[PDB]
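Colleague: Structure in structure tokens, see below.
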Amino acid sequence: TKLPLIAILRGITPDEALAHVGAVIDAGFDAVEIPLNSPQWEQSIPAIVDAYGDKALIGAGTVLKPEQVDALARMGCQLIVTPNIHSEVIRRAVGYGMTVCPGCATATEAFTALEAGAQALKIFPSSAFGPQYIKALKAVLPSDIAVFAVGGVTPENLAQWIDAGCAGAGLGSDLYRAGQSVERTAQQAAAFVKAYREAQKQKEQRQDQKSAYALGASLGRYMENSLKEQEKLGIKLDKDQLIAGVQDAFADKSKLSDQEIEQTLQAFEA
Amino acid sequence: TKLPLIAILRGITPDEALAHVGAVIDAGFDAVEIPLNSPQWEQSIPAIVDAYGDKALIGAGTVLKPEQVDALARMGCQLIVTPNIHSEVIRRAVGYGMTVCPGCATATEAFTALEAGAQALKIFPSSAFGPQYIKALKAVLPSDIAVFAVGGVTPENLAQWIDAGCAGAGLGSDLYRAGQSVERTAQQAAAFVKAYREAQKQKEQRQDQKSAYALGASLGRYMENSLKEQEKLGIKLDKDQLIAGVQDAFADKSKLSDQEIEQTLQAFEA
Amino acid sequence: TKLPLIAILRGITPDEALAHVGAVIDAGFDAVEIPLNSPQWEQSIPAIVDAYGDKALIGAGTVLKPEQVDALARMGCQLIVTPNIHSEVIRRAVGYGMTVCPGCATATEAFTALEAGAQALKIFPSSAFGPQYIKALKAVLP
């Protein structure tokens, strides 16, 4: 899904479901789930599937029993989120072609979830463990498994989860608490989308910077090694001038013309 | 000849010729001439040809008449130096296979000397004109004509004549004045050889530095142009980091390992 | 010629000749010469004669041999500049009706150039001598 953020609306009621979901989707979310410990979820969920199922990944959270998966499939749920690893829940949801993001907290639990067919993992609650926990888990997890931080993720700290290796995050109480206004939902959802996109943008910029940055090193080493080659032929080049040439030319202020540079190098060959 | 300095011993007498010439040769000179306005030059010159003719380029200065060239040839003179351009003197000396370094002071006079077969030129007196005069003359003279500064050249200013484009210098009163001690001749000759070799060494170092120096520019431009290429693909590299890589690696302090550098560039390609 | 300045483009190549000459002419020059120690001058010169010969006094510098004058005449050179006084170069160039501005550095050399038919003189290199040198020469020159 386009943006890797899951809106988790725990305790939302059927009469408010459409408005709050419309808020989060309008702000940029394209995954939403309603926990099964929300009141009258079997009214809210099929309603949101029908209004928004073709606009966002719609599903359910706190899915604890195989028989709930069956009921949710019939309702048109596309997404199953859990707080725990329960192999048959995962296998059953996978069996319906639904997207499953089950919750684990340890290495052992993560590999159990993968063996049940999970293609993504929720680390829950992430807040107790921290970004470094995920970084540590990512050193043993298969490369293509998407990891989602859930639990105490804020628009302020989202950056650090993404930096640590999270593909995205599930946002609960910090996005929606039962009985808050639709306006508050639109505000928090805007904040998270901004934080992701701003944070994601920062990460991309950092990656670009890093990519630029080494280039220099490889050329610096190239030169260093060429000098050592020259030294063995009895040629010892002034090192500061060499760097000054690189800088000046790069800044469009070379004291030599392109023609000069070229005839000088030819003369140097000789 | 190995070192391009001519010892000019104006006013030397036959009884002192061998000692003073031995001094200059011992110090590193391999061209020596005795001006024909020196007393009893027809005694001194053949003596020095016989003692030193196989150790240095031996000859005569202030050669003004064709018939003097004839006499000097018979004496075993190998070198003819003049204060002026006189076409038949030059042609005659060339005709004996002698090395001629005739004296001119203007462009017109230099081209007359070349047309007479001169392979080298003496700018005399150089002191009135200065190093820049020679630099200006060298912009019109054939590339392979060796130009010698003569007149007010000192071990202190020799550098500036060589920088200006002189292949070497003829040294008169500043090296030998009639009636100075053999010890003074050895002292001044040592000073000039030192000044040439030190000065020549400095010039060579400067050339090496210049050769090193452009190299950078061409690489700096290379990078600048690669960046502009990247920019058109929507990639904007941090410029300070690029330079920092070049510097660090060159200094053997790259923050990336060679393996890292290589896998990063591969990733950048992607 | 309107403005008495000669553009001397030593070491210019054939591929850049037209642009650089067009620059100087556009700025106000109406005399231009390419020294014969420039690379492939026998390509650059006839090109500039053809593009600019009717817009500016076009010619050559560092002309040292009579036979070069012959070649330059055929190319449509209108102007001969030299670093030195060589009587037959001057006489030959004059003989083609070309404008000659030969280079001298002494009184004696200047009067030799006049006797060869020179109508103008180049003092070269002027920097060593200074403005006063010319002032002194002008007190004896026609």
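Sequential numbering from 1, following the chain as shown.
Just so you know, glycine gets a Cβ as well, placed from its N, Cα and C.
What Swiss-Prot records for A:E33 is active site, proton donor/acceptor, and it gives a curator's inference as the kind of evidence. Summarising the annotation, Swiss-Prot assigns active site, schiff-base intermediate with substrate to A:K122. Here Swiss-Prot flags A:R10, A:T62, A:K122, A:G152, A:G172, A:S173 as 2-dehydro-3-deoxy-6-phospho-D-galactonate binding site, drawing on a large-scale study or a structure entry. Per Swiss-Prot, mutagenesis A:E33 to N (Swiss-Prot position 37) is noted as: 50-fold decrease in catalytic efficiency and 6-fold decrease of binding affinity. For the mutagenesis of A:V150 to T (Swiss-Prot position 154), Swiss-Prot gives this note: Little stereoselectivity, accepting KDPG and KDPGal as substrate with roughly equal efficacy. Reduced the preference for KDPGal. It diminishes the activity against KDPGal and increases activity against KDPG. The structure shown keeps the original residue.
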Colleague: In sequence order, what residues of the same chain, 6+ apart, have a Cβ less than 8 Å from the Cβ of A:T62 (2-dehydro-3-deoxy-6-phospho-D-galactonate binding site)?
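Modeller: Listed in sequence order: A:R10, A:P35, A:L36, A:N37, A:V81, A:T82, A:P83.
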Colleague: With Cβ-Cβ distance below 8 Å and at least 6 positions apart along the chain, what are the contacts of A:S173 (2-dehydro-3-deoxy-6-phospho-D-galactonate binding site)? List them in sequence order.
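Modeller: Residues satisfying the criterion: A:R10.
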Colleague: Based on Cα distances to A:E33 (mutagenesis position), point out the closest of the recorded positions A:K122, A:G152, A:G172.
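Modeller: It is A:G172, whose Cα lies nearest.
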Colleague: Return only the integer: C-alpha distance in Å from A:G152 (2-dehydro-3-deoxy-6-phospho-D-galactonate binding site) to A:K122 (active site, schiff-base intermediate with substrate).
Modeller: 13
Colleague: Rounding to the nearest whole angstrom, report the longest C-alpha distance spanning A:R10, A:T62, A:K122, A:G152, A:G172, A:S173, listed for 2-dehydro-3-deoxy-6-phospho-D-galactonate.
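Modeller: Site span for 2-dehydro-3-deoxy-6-phospho-D-galactonate, by Cα atoms: 17 Å.
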Colleague: Quick check for the class: what is the C-alpha distance, in angstrom and rounded, between A:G172 (2-dehydro-3-deoxy-6-phospho-D-galactonate binding site) and A:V150 (mutagenesis position)?
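Modeller: On Cα coordinates alone, these residues lie 8 Å apart.
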Colleague: What's the number of neighbouring CB atoms sitting within 10 A of the CB on A:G172 (2-dehydro-3-deoxy-6-phospho-D-galactonate binding site)?
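Modeller: Around the Cβ of A:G172 (2-dehydro-3-deoxy-6-phospho-D-galactonate binding site), 23 other Cβ atoms lie within 10 Å.
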Colleague: Can you give me the Cα-Cα distance between A:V150 (mutagenesis position) and A:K122 (active site, schiff-base intermediate with substrate) in Å, rounded to a whole number?
Modeller: 6
Colleague: Would you identify which of the recorded positions A:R10, A:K122 has the most other C-beta atoms lying within 10 angstroms of its C-beta?
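Modeller: Neighbour-count leader: A:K122.
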